[PDB]
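In what follows, a structure is listed as structure tokens, so that the remarks can point back to it.
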Amino acid sequence: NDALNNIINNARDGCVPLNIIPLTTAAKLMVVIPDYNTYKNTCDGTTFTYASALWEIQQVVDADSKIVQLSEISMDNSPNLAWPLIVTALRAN
Amino acid sequence: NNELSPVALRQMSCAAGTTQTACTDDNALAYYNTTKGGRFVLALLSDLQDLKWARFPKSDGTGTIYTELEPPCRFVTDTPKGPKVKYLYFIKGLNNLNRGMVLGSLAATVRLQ
Amino acid sequence: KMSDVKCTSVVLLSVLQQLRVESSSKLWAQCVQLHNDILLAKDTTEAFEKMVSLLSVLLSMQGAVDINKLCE
Amino acid sequence: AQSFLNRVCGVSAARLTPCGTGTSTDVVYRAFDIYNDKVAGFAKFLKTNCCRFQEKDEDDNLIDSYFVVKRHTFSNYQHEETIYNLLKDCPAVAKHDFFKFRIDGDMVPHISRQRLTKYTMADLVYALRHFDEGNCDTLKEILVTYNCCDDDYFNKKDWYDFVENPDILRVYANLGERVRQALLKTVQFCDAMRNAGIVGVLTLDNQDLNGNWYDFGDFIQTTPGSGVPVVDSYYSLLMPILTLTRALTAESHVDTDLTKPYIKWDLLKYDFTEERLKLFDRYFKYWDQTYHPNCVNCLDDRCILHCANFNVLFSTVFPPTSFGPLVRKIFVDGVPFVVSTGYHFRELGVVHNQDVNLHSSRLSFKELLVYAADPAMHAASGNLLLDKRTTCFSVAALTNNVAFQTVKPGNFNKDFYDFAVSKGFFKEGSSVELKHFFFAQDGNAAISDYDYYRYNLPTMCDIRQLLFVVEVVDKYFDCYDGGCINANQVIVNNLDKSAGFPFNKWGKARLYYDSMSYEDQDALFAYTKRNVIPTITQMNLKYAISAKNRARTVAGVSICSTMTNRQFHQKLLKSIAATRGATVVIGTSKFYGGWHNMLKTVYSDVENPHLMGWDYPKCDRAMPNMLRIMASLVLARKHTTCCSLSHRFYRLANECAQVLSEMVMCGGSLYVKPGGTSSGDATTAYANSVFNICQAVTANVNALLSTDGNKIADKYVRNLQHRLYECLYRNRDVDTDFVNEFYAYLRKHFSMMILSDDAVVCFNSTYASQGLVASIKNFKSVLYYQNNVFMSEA
Ligand SMILES: [Zn+2]
């Protein structure tokens, strides 16, 4: 990606620590979630910023890889779900 | 409530000068501690304006050491004819411990101005 | 006595394993819990409790034609 | 009486209330740091030359301030006077006041230290290093005194724990800031005491708990502008508290102010130096041996210890992204790559490769390999991840769906069991009854386990006594030999195991130990003596009988690590493995009466013998880093010819990157391993044993010094202890006479047999009761203050 080549030109020397490359330059985001609470506190709505950039939800699969719409996740449809849902969001821009 | 160290640091006279060769055989006053390794030396005392090197025979007398000195510390002792300028060189890179015990034994021995 | 209960449980969870029950999740959770428990039991009673409260898991399946095996 | 009590209320806040007696002194049980000419130590005496007044408050409630009035010699009264009169300025001085008062016909002098604090920094540091839950009260009374938490907390049992109730941390944390305060005032103090030209030493039990100082006795005069302090008892004792309570956390805020948020280091800044050095020069200024951030510049390893500490401290203030490999883009024949050209550990400063080379056409097997195992390529192209099941800072993903693990049951063996009952077994009430089983584990097994590294903290371990007991432990290993070897001398067993990741997509070690010449392997080895090779690692679930339903994991390491650490250690590892009759007993069969021989060794004439073992609660997660480096250093010590210097230093670096804190391909993703060992590399059981011995010694050192001074009877041992302290703090360099002396003393009264993390000690009984050999309670105390877990006595 250009964005990398950017970020490396911007280097002081051509050396950047690794832990900020997949964070800033990478695209498709995966997220794990254990609970409904953490869900509604951290990936609630249809989008969100995080690491200071926007992200869009695509699909929310679960433990058995069953597609689950962003609707069923009520507070109270929760105790009927395999719980560590995987949210596959995207580098929103 | 925690006393430091009752001392036993001796004082001799020997050789020092300004350069490796300028050290005349008798002009400096060594303060030292004979530790596990011979008469292990700590500090120098003099009256001359500057002495950047010193020379002392070894444990058995093989060679003469070429031990440089500190930018000397300034002070004035008293001799029956008034004040008298004196310098206290240290062997460079000598940590606070022995500097401290040397000052202890010294200021004990010599009362300053 | 009870020692056979622990044994039977080991056989049993092995069965429910090989019947491909782990495609679920929540199943495998409740089962592995019942297992890990009776394998620390202390008194035949609550054992037998967890025992049946498991076994029925298998019964609800339809891989077994127990009407056969009960041939004696 | 009162006129006195009046006359020592001087001019201020006349609200006093003598919690003393009348006009007599007091008797306090206070824990000094003492070292005259005859006694020595850090121990809890009974002091009594003081009258003590508790200053009260308006509304006539008590209030934490004090007037402490001491009575001593006239001559000393003058010394203290002229000194105080020289130095009544640098605000870290508790405002004294002298006077002469009459008791009877006696004109007794009196000094009045004004507004102090009931305790002193001593009581803190002491009754935190030498914990013992049966009676830790002063801890209770401090922690409530400074609003760290309200009394109710303490009755909820397991309040002192760590593996349990780990919220306890935050409680300690609440204190931290005030500790920091002390440091700062002391520096002000030191500067004054220099320019006014004084000499003396600072000790903890002169320190009201706020920050001031007082007990100005033994200082002596000097020229101005040339006064020296002595700060190597002070810090070097204060060291480990400094990262229990996190006294540096008020240093990341927008201006060292709890209110403001944080600084935000721009994501790209990895260097960080003049910061490190500036922090150091503002806090530990009067320290007495140079400090040089990047440990590359250090000399004989011991300077590497004395700077690896300060880094393990200054590194809990910088951000946890700019730690780790430093990638950069290269060109394989006009083709952009990203490869890890360096590293930036949490201690070892910055480290840069030394044979790096851009723009290459065709790359051979060697470098091909060393590229497929760097995580630069792997994570540089993967989906960003964020996990809310752990706390360990995740990093990247790889697949597009995580993988879940499960651990099937065991399977029965009916017949043998049917036999067994047929022989009249398991008939109820038996004293043999099944107890070990094949426990089964559900889905999220791994990560729900690998989470445990959150039990691992940073730590600063006191630097002086460490720089000594490393020498004694060293002495325990003077009967072996090792050094670099060559390919045709390593020896592999069962050359068929796993090969970590990703090399396990292609087969076992048959290939890689096979698809390479000897010269291949020698290029590799004598290469990493000048470069760094960050690696990965896999976690595996064990499947075997047990007795506790938890999980198990074993870190399968990637081949480019073992394939060198072998070559580098094999000679020693054998030399230990095959020697009969010593301390370490790795590799001595228990068959053919070899066991009996083991015992009739580890007895060996210690007069009044008792036997004690112990066990380490969560041994391989909670081991702080410093001790791991200490193990690796003691092993490499014997390499003095094969290696050189920079060869070693990069070799240590390669190990610390490959087993201590590198990424962990747990599950289907990458995390970071903040610390702790890793039970799968090339040098475990040995390193565990060494660490273990380090704990046993440190316990004995404390048990010695901690003892009072003037009840020791054997004048010989008293002169030991005294000599010990002297060699330990005052001195700077080793006393081989003393060290040999000590080692012998131990072998005579505290003999020990060691397997990898599994001990037995046979020790001289009545000594224990006299406290000159570390009985159990000292083990509690050490596991606490420098393994920061709590070793139950069950
Ligand atoms: Zn250094």
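Just so it is clear, chain B uses Swiss-Prot numbers, and the residues here are 4141-4253, in order.
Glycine too: its Cβ is placed from the backbone N, Cα and C atoms.
According to Swiss-Prot:
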{"type": "DOMAIN", "residues": "B:4141-4253", "note": "domain 'Nsp9 ssRNA-binding'"}
{"type": "MUTAGEN", "residues": "B:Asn4141 to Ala or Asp", "note": "Complete loss of RNA guanylyltransferase activity"}
{"type": "MUTAGEN", "residues": "B:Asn4142 to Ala", "note": "Complete loss of RNA guanylyltransferase activity"}
{"type": "VARIANT", "residues": "B:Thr4175 to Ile", "note": "In strain: Omicron/EG.5.1"}
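Taking the features listed in Swiss-Prot, we show where each one sits on the structure.
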residue   : record               : Cβ contacts under 8 Å, 6 or more apart
B:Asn4141 : mutagenesis position : none
B:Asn4142 : mutagenesis position : none
B:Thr4175 : variant position     : none
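In the three-state DSSP reading, B:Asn4142 (mutagenesis position) counts as coil.
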